[PDB]
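Notes follow the structure.
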There are 2 protein chains.
Amino acid sequence: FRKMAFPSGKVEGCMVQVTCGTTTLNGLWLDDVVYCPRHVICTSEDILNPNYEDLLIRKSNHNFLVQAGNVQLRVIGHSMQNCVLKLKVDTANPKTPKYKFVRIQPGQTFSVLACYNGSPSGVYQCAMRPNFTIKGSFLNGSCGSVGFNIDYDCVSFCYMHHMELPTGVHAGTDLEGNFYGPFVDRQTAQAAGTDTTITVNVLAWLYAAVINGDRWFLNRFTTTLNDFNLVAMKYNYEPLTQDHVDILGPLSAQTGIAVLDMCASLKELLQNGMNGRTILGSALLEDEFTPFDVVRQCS
Amino acid sequence: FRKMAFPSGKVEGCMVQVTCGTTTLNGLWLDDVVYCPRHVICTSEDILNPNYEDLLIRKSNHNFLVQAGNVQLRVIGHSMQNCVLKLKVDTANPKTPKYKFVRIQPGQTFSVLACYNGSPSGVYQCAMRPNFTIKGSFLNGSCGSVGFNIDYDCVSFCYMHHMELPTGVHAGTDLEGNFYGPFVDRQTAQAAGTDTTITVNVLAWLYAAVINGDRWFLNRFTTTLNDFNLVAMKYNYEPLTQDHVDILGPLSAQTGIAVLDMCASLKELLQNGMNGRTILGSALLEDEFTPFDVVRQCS
Ligand SMILES: COc1cccc2[nH]c(C(=O)N[C@@H](CC(C)C)C(=O)N[C@@H](C[C@@H]3CCNC3=O)C(=O)COP(=O)(O)O)cc12
Ligand SMILES: COc1cccc2[nH]c(C(=O)N[C@@H](CC(C)C)C(=O)N[C@@H](C[C@@H]3CCNC3=O)C(=O)COP(=O)(O)O)cc12
């Protein structure tokens, strides 16, 4: 049981390279539109406090150079939706999969296709933390890389990458240009709210540990939902809802461990620690696996 | 720092399914040849102790159903190479990338595209252990899934999946059909050799830490290679090779820390312990990042 990303071929066929002036980043080419972060129009001066509608009315179609591999697409239009620039081109991408723009909830996961200069570099799995950051791996030139899920040949795009906080975590927008969290596309050191642990995902990952024949953390005891949430909130874990309990049903049915039983296990793990032992190789409680993540891998 | 797979699109376009009787597994379609595990020709009463040579003589080209999606590709030739079947087909795969077949060393990492009935399911990075096993995530129907590295648009295929040992780790061959490690393609419980820690990768991980300003573990001593290797084996660490010293070159030059000085630093860490202090946020030493992996995620 490992962190597993969706195959990235369908998104790879859409990554292009967008240049305005002296700056370059990645864009997403679907049908005849290219989507990219709008601060690609900005200069070193502008970046500190950009008045984007002002900067954009002064740009022309010919100020944008879009490259798909070695061929250049001609831009025939440009508009701005929140933080994303939409560049119309005179060519439809034949590799455009069935797709949808969606806004992810905190706790949900997606695959990130890291790109540099319109070339895909790597793929890995991330979760939207409760404080609307993600713990990614991105360098200079990765802006415009997207996050996505795949559901029966439909690619749901949910993330476009914009910045790296001083603490080394990452921030970005949905494909409608709206940031996840309180961040802004201006060149400033920004801080996020206090992060908390995704409780439903820790539980799913304990269930995963048992599906793979590991059980040392189990115990005989049980807890009520409310009493687990009291201890949980004490340790900066998100609350567990009855919806979460329902979602975990399959995992409980498969292993024969009721949810509130597994909660009693996690409570004791929080109150006492791991005592040097490890779960699925990890020395810390993992919270970047959704219950759907677990079932899809184990079956 | 994240475990990061290569983008999987060039390999996705090469995945097909190969059916003999009622057993279906995955195959790899490059130019006009399909590669797959030979035990696809086995019946459930044959897998215990197959006579592959005798089994193959009774097979004809029309006993083999090769499908890209639900589209059939006609088999026009067949032959066996160690444990892989090679099926010549009547169509050259137009999505064939520039490619190589290569045999990796323990410690090297690679990306696995987990496939079922010729359809990609997921992608993740594995390291080849010193006992020639990989810590995979595979279900029934996964045999013939391949592992690969991509360097400058050329795909180097290094693994084809065959087996899950009773301990839950996995085993397979290179693309010429030679098993990694002492295993055989028969339906029997086989045991891996005792595993050890991949020393070259731990050192890579120490260089990563230094690059990020975490360097308390650096010391004023050096060692000879042989002296380090003798000590390393007493701690269940792999001995260093001359090639290992060579692939630490870039990290050594970038940090100004000589390889044998970093060995002396690691050697003190083995004799004395971490004393509660951490490295890159952790109390255990990571051994599944290669020196190329570190260079990739730092630059
Ligand atoms: C003084 O201000 C600061 C103080 C302290 C911390 C700070 N952090 C940022 C920031 O992150 N700024 C965004 C651009 C703003 C305008 C939204 C950025 O730099 N994004 C990168 C991806 C980043 C690059 C490194 N790792 C990534 O993930 C692009 O890809 C585009 O820029 P490039 O063309 O590649 O250089 C500003 C800042
Ligand atoms: C009774 O003997 C045993 C005792 C104890 C442990 C044992 N383990 C194996 C084994 O692994 N046997 C190979 C068959 C070959 C080696 C002849 C196999 O089962 N390979 C799977 C991949 C596996 C499936 C689950 N997770 C994977 O990685 C395929 O994909 C092909 O088989 P399928 O037709 O797809 O089911 C036999 C065995």
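The numbering of chain B matches Swiss-Prot: 3266-3564, in order.
Cβ from N, Cα, C; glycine included.
The active site, for 3CL-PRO activity annotation in Swiss-Prot covers B:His3304 (among others), and the record cites experimental evidence as its basis. When secondary structure is read from DSSP and collapsed to three states, B:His3304 (active site, for 3CL-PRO activity) falls in the helix class. The local packing around B:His3304 (active site, for 3CL-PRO activity), expressed as other Cβ atoms within 10 Å of its Cβ over all shown chains, amounts to 23.
Following the DSSP three-state reduction, the secondary structure of B:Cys3408 (active site, for 3CL-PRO activity) is coil. Taken from Swiss-Prot, the feature active site, for 3CL-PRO activity covers B:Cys3408 (among others), and the record attributes it to experimental evidence.
For the recorded site, B:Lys3353 (variant position), the DSSP three-state label reads strand. As a natural variant entry, B:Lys3353 to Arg appears in Swiss-Prot alongside the note: In strain: Beta/B.1.351.
Cβ-based neighbour count (10 Å, all protein chains) for B:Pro3395 (variant position) stands at 23. B:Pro3395 to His appears in Swiss-Prot as a known natural variant, with the remark: In strain: Omicron/BA.1, Omicron/BA.2, Omicron/BA.2.12.1, Omicron/BA.2.75, Omicron/BA.4, Omicron/BA.5, Omicron/BQ.1.1, Omicron/XBB.1.5, Omicron/EG.5.1.
A natural variant is reported in Swiss-Prot for this position, B:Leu3468 to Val, and the note states: In strain: Zeta/P.2. Taking the Cβ of B:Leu3468 (variant position) as centre and 10 Å as the limit, one finds 27 other Cβ atoms among all the protein chains shown.
Nearest Cα neighbour of B:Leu3468 (variant position) among the listed recorded positions (B:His3304, B:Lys3353, B:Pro3395, B:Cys3408): B:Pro3395. Taking a Cβ cut-off of under 6 Å from any atom of ligand 2, none of the variant positions B:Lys3353, B:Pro3395, B:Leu3468 qualifies. Around the Cβ of B:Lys3353 (variant position), the number of neighbouring Cβ atoms within 10 Å comes to 15. Of all the recorded positions listed here (B:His3304, B:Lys3353, B:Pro3395), B:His3304 has the Cα closest to the Cα of B:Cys3408 (active site, for 3CL-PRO activity). The two recorded residues, B:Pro3395 (variant position) and B:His3304 (active site, for 3CL-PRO activity), have Cα atoms 26 Å apart. Rounded to the nearest whole angstrom, the C-alpha distance between B:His3304 (active site, for 3CL-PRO activity) and B:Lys3353 (variant position) is 17.
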